[PDB]
Amino acid sequence: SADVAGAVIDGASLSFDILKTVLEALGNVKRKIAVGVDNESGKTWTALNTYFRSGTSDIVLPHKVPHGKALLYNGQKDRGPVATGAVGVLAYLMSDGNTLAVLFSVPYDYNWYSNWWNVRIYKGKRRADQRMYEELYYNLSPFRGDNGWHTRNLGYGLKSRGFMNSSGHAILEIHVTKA
């Protein structure tokens, strides 16, 4: 199956093991990117802009993130160009003009470097891209992923209870809830 129009479950039924199964049954590729954000913010989201710095996932993705639903995501680098892991930013509109941007980053080689993820609110004005995060030291601070979990406010007000699992294949299990 591939063109399925219902491969998503409530932000409660999923589990880290199901997620492991998600990237496992995602091709016998060396690297596997799996994301599952339990969004319990209580706000309706709509995909505004999505672009990857190195790897990829899909050209177009769902544009709705209601309360009580986990956002599933998966990537497998660019493949076409040079050797590069999975780095990218996803941005959804929260209402009239607020966009929660999430960063993902992972090198296509095992060494000292690790995964990087950063969630933050960006007002609905000007398309976010490389030039938005680069040059200016305002939005260039991603969190290093590591096998564990920790709570912290995203910025707007709510707090994310989760973390990013490294060990080659990365999985993001962050549950956003009220602070």
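By Swiss-Prot numbering, chain A shows 36-214, in order.
The backbone N, Cα and C atoms fix where each Cβ goes, and this holds for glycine too.
Taken verbatim from Swiss-Prot:
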type	residues	note
BINDING	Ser89, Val122, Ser140, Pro142, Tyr168, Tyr172, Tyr173	phosphocholine binding site
MUTAGEN	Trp80 to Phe	Expressed only 7% of the wild-type hemolytic activity
MUTAGEN	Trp147 to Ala	Inhibition of direct binding of sphingomyelin
MUTAGEN	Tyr148 to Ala	Inhibition of direct binding of sphingomyelin
MUTAGEN	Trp184 to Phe	Expressed only 2% of the wild-type hemolytic activity
Checklist line | Candidates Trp80, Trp147, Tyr173, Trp184: member of the recorded positions with the richest Cβ shell (10 Å) | finding: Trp80
Checklist line | Other CB atoms, at most 10 A from the CB of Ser89 (phosphocholine binding site) | finding: 20
Item checked: Among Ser89, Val122, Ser140, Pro142, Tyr168, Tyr172, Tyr173, the record's phosphocholine binders - longest CA distance, Å -> 23
Item checked: Cβ neighbour count (within 10 Å, all chains shown) around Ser140 (phosphocholine binding site) -> 25
Margin query: Quiz question: given the recorded positions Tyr148, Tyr168, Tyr172, which has the greatest number of C-beta atoms lying within 10 angstroms of its own C-beta?
Written below: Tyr168
Notebook entry, point to check: In angstrom units, rounded to an integer, how far apart are the Cα atoms of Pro142 (phosphocholine binding site) and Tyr148 (mutagenesis position)?
Noted result: 7
Next item on the list: Please work out the number of neighbouring Cβ atoms within 10 Å of the Cβ of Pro142 (phosphocholine binding site), leaving out its own Cβ.
Entry: 18
Next item on the list: Determine the Cβ neighbour count for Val122 (phosphocholine binding site): the number of other Cβ atoms within 10 Å of its Cβ.
Entry: 22
Next item on the list: Work through the mutagenesis positions one by one (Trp80, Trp147, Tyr148, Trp184) and name whichever has its CA nearest to the CA of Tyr173 (phosphocholine binding site).
Entry: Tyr148
Notebook entry, point to check: Which one is closest to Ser89 (phosphocholine binding site) in space, judged by CA to CA distance, out of the mutagenesis positions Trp80, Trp147, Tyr148, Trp184?
Noted result: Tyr148
Next item on the list: Compute the C-alpha separation of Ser140 (phosphocholine binding site) from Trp184 (mutagenesis position), stating it in Å without decimals.
Entry: 18
